[PDB]
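See below for the structure under consideration.
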Amino acid sequence: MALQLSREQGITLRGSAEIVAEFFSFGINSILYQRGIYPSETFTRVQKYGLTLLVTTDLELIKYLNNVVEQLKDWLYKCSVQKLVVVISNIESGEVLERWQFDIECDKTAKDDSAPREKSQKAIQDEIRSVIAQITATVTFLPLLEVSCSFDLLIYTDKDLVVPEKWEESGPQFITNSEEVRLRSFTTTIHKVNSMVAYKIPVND
């Protein structure tokens, strides 16, 4: 909430949204490299958040995230933004192969809570560094790409109450035979982001 203030280039919410926005875009793009959603030859090396990260120079994907990021601000920032779930499934087989679930928590402003240290962006570097690395790291642990999977992007927001409904929770089944492992999570007085990923497990011991 705010008055006499345009949302074209604000510093209050838009600021925190900028980080979370770039954090998501970068995190998503980085995953394109790690997951291999498409030709890696469309990569671009860049230095952000204090560390070096790779990116996908896809006009279609950039356009996919562009509209999503634009709306994420109006659509998601209007509510508060909460959870995100990216489900990558093999398009040639029509079955889920890799599901990436990350949490996005942002506030409207600092009612009475200062940010630790001179800048809270530090925690960001660690999270954005662990996120981009946790994806690529596991990838090394994972085999090679082969299927051109499809992308399923989920958006989650918070609600007052309206009776508990629960989403993507109520139900033992989820994919078919995968493993869920926690990567890392960062919490800031202005915003908190979580990182979790799961992959199909071909009957392993």
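Header lists the method as solution NMR.
The backbone N, Cα and C atoms fix where each Cβ goes, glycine too.
Swiss-Prot lists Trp75 to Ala among its mutagenesis entries, and the accompanying note reads: Prevents interaction with CDC20 and leads to formation of the closed conformation; when associated with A-133. The Cβ of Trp75 (mutagenesis position) has 14 neighbouring Cβ atoms from other residues within 10 Å, across all protein chains displayed.
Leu153 to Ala appears in Swiss-Prot as a mutagenesis experiment; the accompanying note says: Leads to formation of the closed conformation; when associated with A-133. Packing around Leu153 (mutagenesis position) is summarised by its Cβ count: 13 other Cβ atoms lie within 10 angstroms of its Cβ, all protein chains included.
Quoted from Swiss-Prot, the note on mutagenesis experiment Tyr156 to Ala is: Leads to formation of the closed conformation; when associated with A-133. In the three-state DSSP scheme, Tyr156 (mutagenesis position) falls into the strand class.
All protein chains included, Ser170 (mutagenesis position) registers 8 other Cβ atoms within 10 Å of its own Cβ. Mutagenesis annotation in Swiss-Prot: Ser170 to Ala, described as Reduces phosphorylation on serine residues; when associated with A-178. Abolishes phosphorylation on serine residues; when associated with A-178 and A-195; the structure shown retains the original residue.
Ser178 (mutagenesis position) falls within a strand when secondary structure is assigned with DSSP. For the mutagenesis experiment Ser178 to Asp, the note given by Swiss-Prot reads: Abolishes interaction with MAD1L1 and reduces interaction with CDC20; when associated with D-170 and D-195.
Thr188 to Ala appears in Swiss-Prot as a published mutagenesis result, with the remark: Prevents formation of the closed conformation and interaction with CDC20; when associated with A-133. Under a cutoff of 8 A between CB atoms, and with a sequence separation of 6+ in the same chain, the neighbours of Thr188 (mutagenesis position) are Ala115, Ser120, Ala123, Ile124.
Quoting Swiss-Prot on the mutagenesis of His191 to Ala: Prevents formation of the closed conformation and interaction with CDC20; when associated with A-133. Packing around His191 (mutagenesis position) is summarised by its Cβ count: 20 other Cβ atoms lie within 10 angstroms of its Cβ, all protein chains included.
Record note (Swiss-Prot) on the mutagenesis of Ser195 to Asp: Binds to the N and C-terminus of MAD1L1. Abolishes interaction with MAD1L1 and reduces interaction with CDC20; when associated with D-170 and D-178. Taken residue by residue with DSSP, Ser195 (mutagenesis position) is part of a strand.
What Swiss-Prot says about the mutagenesis result for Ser195 to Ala is this: Abolishes phosphorylation on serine residues; when associated with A-170 and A-178. Taking a C-beta cut-off of under 8 Å and a sequence gap of six or more, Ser195 (mutagenesis position) has these contacts in its own chain: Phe102, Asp103, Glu127, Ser130, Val131, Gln134, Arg182, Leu183, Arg184, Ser185.
Here the C-alpha separation of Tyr156 (mutagenesis position) and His191 (mutagenesis position) works out to 15 Å. Packing around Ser178 (mutagenesis position) is summarised by its Cβ count: 17 other Cβ atoms lie within 10 angstroms of its Cβ, all protein chains included. Here the CA atom of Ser170 (mutagenesis position) lies 17 Å from the CA atom of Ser178 (mutagenesis position).
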